[PDB]
Amino acid sequence: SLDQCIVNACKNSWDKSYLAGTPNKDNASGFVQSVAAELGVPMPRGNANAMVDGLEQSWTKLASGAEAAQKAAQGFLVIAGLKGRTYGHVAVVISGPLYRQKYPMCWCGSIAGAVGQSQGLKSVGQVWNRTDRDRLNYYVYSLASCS
């Protein structure tokens, strides 16, 4: 699996602060901004909702969580995102066996504390709730980031 540079980018972004005085681990949008900046990949800017709008307008959309993990394994940056009426949430998908045989492993910060966060050991079906887990969108950047 060729996702090592993305995993590293996540680890490195975890202690950074894209926003002044705001550790990425407590800020979903910021966290993926730092991941993207570290991989030389243009990321739509803004809060989670704004980012999902931009990803929807300009990025490739994948069919499943399985296709998402596959794309991570091939070295592509993959964002799982979902708008909310109030606030959305985004996360970086990484390679690894699918949780409940459906949902890919991920990294994500969250203002919600530990229950919202993941350091690669929670899947998207353990960050997002039971109903939301099945509504996620998966976006992949058009060029691979890992050689």
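In chain A, numbers come from Swiss-Prot; the residues present are 3-149, in order.
This deposition comes from X-ray crystallography, 2.7 Å.
For all residues, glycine too, the Cβ spot is worked out from N, Cα and C.
Residues annotated as active site, proton acceptor in Swiss-Prot: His91. With a cut-off of 8 Å between CB atoms and residues at least 6 apart in sequence, the same chain places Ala30, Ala50, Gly83, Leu84, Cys110, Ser112, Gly118, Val129, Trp130 near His91 (mutagenesis position), listed in sequence order. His91 (mutagenesis position) carries a strand DSSP state (E or B).
Here Swiss-Prot describes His91 to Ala as a published mutagenesis experiment; the accompanying note says: Complete loss of peptidoglycan degradation.
Using a 10 Å Cβ-Cβ cutoff, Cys110 (mutagenesis position) registers 28 neighbours. Among the sequence features in Swiss-Prot, the mutagenesis site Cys110 to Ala is noted as follows: No loss of catalytic activity.
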